[PDB]
Amino acid sequence: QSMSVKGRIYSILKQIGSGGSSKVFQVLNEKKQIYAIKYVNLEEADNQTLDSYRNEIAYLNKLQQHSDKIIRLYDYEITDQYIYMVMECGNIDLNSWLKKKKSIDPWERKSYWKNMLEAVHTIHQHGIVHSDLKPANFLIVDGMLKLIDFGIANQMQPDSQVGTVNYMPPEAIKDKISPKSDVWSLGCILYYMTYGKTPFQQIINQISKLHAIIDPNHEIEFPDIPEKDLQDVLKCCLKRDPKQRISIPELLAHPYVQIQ
Ligand SMILES: COc1cc(S(C)(=O)=O)ccc1Nc1nc2ccc(-c3ccc(NC(=O)[C@H](C)c4ccc(F)cc4)cc3)cn2n1
């Protein structure tokens, strides 16, 4: 099987992602270099949808200059029928990798944290708030994490999380949305990387779950662990009041990412 994009031919090794109307393929080009290609069929896309796509793409293409913790987009072709995006290929996404994993090296955890902070900080500096961060938004590429999307393109549905509520901040439920909202969600991802679950994972009922998330009389548990700085990061990211919640520039100066 094969594909053409801006005049260059790519052979398909396998499919590494799917969707109703979208696929991601691992591929090789004419020089035997490997890449990932996202394909989007526009057949049934309305104008608002289309504009959400073009906006996500414009941002990806822009923000590439600004951080190597954003996935590399080398090229794209777009027509009225489809989109093809040629990207660097990662090894696996963070969600899949977390599920495959029984314990995480503290050093590796701290290193991924920093990467996530950096990428999210970068989008905040261009006025983007993702507001739906989750492990699937991050990709392992050469033992670094890279953010792959900005929360702008309309989402859909045909390893998997989407419409999930476990990372949703309290003020997204009540609904205002600020950069602080993305801190909660990163906080939830860090908590999963620390304790093996998300902070409200055990509450099965979705409505009970949402109620617990906004209820300040519901205490979140932070079992003691040998890295006290990690435990303080979690406590600080997961304040329900956004005005109380630590900020990204603060988290980047925190002893958890700075010390040793
Ligand atoms: C072998 O590699 C693997 C394996 C396994 S797996 C199956 O092991 O779990 C898993 C992963 C990999 N690799 C991989 N490499 C890459 C590179 C890039 C992307 C990627 C990048 C950006 C997006 N962006 C969007 O979808 C956004 C929302 C968008 C943008 C424009 C639109 F028109 C519409 C939507 C989507 C996908 C994903 N992967 N995934």
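Each residue's number is its place along the chain shown, starting with 1.
Per the header of the entry, the method used was X-ray crystallography, 2.3 Å.
The backbone N, Cα and C atoms fix where each Cβ goes, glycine too.
Copied over from Swiss-Prot:
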BINDING   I16, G17, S18, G19, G20, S21, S22, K23, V24, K38  ATP binding site
ACT_SITE  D132  active site, proton acceptor
MUTAGEN   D149 to A (Swiss-Prot position 664)  Loss of kinase activity
MUTAGEN   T164 to A (Swiss-Prot position 686)  Loss of kinase activity
Cα proximity to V24 (ATP binding site), best match among recorded positions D132, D149, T164: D149
Cα-to-Cα gap, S22 (ATP binding site) vs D132 (active site, proton acceptor), nearest whole Å: 20
Quick check on the gap: how many Å separate the Cα of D175 from the Cα of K176, given the 12 unmodelled residues in between? 7
I'd like to confirm something. Which of the recorded positions, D132, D149, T164, has a Cα closest to the Cα of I16 (ATP binding site)? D149
Out of the binding-site residues I have (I16, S18, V24), which ones have their Cβ sitting under 6 Å from ligand 1? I16, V24
How long is the Cα to Cα distance in Å for the two residues, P158 and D159, that sit at each end of the 7 unmodelled positions? 13
